[PDB]
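> One structure, pasted below without further comment.
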Amino acid sequence: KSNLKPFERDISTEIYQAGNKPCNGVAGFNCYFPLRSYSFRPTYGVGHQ
Amino acid sequence: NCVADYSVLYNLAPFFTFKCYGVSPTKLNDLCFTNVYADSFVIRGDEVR
């Protein structure tokens, strides 16, 4: 939602709403899942290791 | 030499596949970047990924 204070920990995975119309768990239009990830295959450069 | 107000450009899309990299999808209005290019075509459904 916004910026967090120094030395803080947050674990909330609630759906994030930007363009109104909350999805309420649908994770579809006008809503994005807060949590993301990426692969860790060894064939990556120094910019992704 | 104009403003691209994407607030209506993403529109009432039934499904907008706005998988974007290098910037958060909402923080482009405040950006004042350089020229943009437009081009489009049509692809069979399966291999959109």
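Following Swiss-Prot, chain B shows residues 360-408, kept in their order.
Looks like electron microscopy, 3.8 Å, at least that's what the header says.
Backbone N, Cα and C define each Cβ position, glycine as well.
Looking at Swiss-Prot, the entry for natural variant B:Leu368 to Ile says: In strain: Omicron/XBB.1.5, Omicron/EG.5.1. In Swiss-Prot, a published natural variant is listed as B:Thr376 to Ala, annotated In strain: Omicron/BA.2, Omicron/BA.2.12.1, Omicron/BA.4, Omicron/BA.5, Omicron/BQ.1.1, Omicron/XBB.1.5, Omicron/EG.5.1. Natural sequence variation is annotated in Swiss-Prot for B:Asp405 to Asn, with the remark: In strain: Omicron/BA.2, Omicron/BA.2.12.1, Omicron/BA.2.75, Omicron/BA.4, Omicron/BA.5, Omicron/BQ.1.1, Omicron/XBB.1.5, Omicron/EG.5.1; complete loss of interaction with host integrins. Quoting Swiss-Prot on the natural variant B:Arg408 to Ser: In strain: Omicron/BA.2, Omicron/BA.2.12.1, Omicron/BA.2.75, Omicron/BA.4, Omicron/BA.5, Omicron/BQ.1.1, Omicron/XBB.1.5, Omicron/EG.5.1.
If you look at the structure here, what lies around each of the features I listed?
In the three-state DSSP assignment, the secondary structure recorded for B:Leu368 (variant position) is helix. Every protein chain shown contributes to the tally, and the Cβ of B:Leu368 (variant position) ends up with 9 other Cβ atoms within 10 Å.
Sequence-distant neighbours of B:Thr376 (variant position) (same chain, six or more apart, CB under 8 Å from its CB) are B:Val407, listed in sequence order.
Counting only residues at least six positions away in the same chain, no Cβ atom sits under 8 Å from the Cβ of B:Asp405 (variant position). DSSP gives B:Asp405 (variant position) a helix state.
Summarising the environment of B:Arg408 (variant position), the number of other Cβ atoms within 10 Å of its Cβ, over all protein chains shown, is 5.
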> Which of the three DSSP states, helix, strand or coil, fits B:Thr376 (variant position)?
coil
